[PDB]
Amino acid sequence: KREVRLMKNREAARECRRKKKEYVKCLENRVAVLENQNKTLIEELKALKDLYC
Amino acid sequence: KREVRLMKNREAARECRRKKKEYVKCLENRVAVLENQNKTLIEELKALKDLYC
Amino acid sequence: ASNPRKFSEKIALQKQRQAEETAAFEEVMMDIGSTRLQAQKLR
Amino acid sequence: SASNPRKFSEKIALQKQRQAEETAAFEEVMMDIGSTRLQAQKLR
DNA sequence: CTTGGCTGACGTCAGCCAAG
DNA sequence: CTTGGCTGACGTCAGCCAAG
């Protein structure tokens, strides 16, 4: 019973660390994308002010 | 040295995990901020769209 | 819901929100020229 | 590995730095937005 | 009211790499 | 050439909680 419980959790721990790794990489990727969109919207809004001023 | 090495390593492991936890919360926080910033810039750009036809 | 427990649910939420913004972001940028032409119409 | 450090402390400090920059510029474009809406009155 | 499935947190081993 | 400081990845223990 012990050997079974250990093997199941040991195998279920690897998939847990994998999902966390992917989740962190997801946040980093989403930060980079939102950063670029932020820079573009700022640059254009600043240009849209110049367009009418 | 092993009894000292293990103690130093397991103590430098807690702080390592603590910094990662702080780093993830940092990413999640930064994501939320970039979310509100981008959404604000989008609406403001749409405001100048309606205002200037 | 807003703060899931499973990592799979967290990833799904982040990709959902990212898709919505990108869809909205690529709409604002899509027809900027239409607004840029309005100025030439006003000047 | 310059923009992508190894130490988490360096990573956190980097994200803090960028967040400060992004917010600083954002608090500028949205600040004097009122002066732009006043220029609109001249047209109509 | 239990359970099984995930996750948080732990300690240990192994490897990278600036600092010696 | 070492070493010490950090981190990746492993397995194990304990606890939370929607699913029963």
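The residues of chain B that appear here are 271-323 by Swiss-Prot count, in order.
Looking at the header, which is where the method is noted, we find X-ray crystallography, 3.0 Å.
Each residue, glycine too, has its Cβ placed from N, Cα and C.
Per Swiss-Prot, these features apply:
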- B:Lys271 to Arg: Decreased sumoylation, in vivo and in vitro (MUTAGEN)
- B:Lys290 to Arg: Decreased sumoylation, in vivo and in vitro. Loss of nuclear localization (MUTAGEN)
Length of the line joining the Cα atoms of B:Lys290 (mutagenesis position) and B:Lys271 (mutagenesis position), in Å:
28
Secondary structure at B:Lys271 (mutagenesis position), reduced by DSSP to three states:
coil
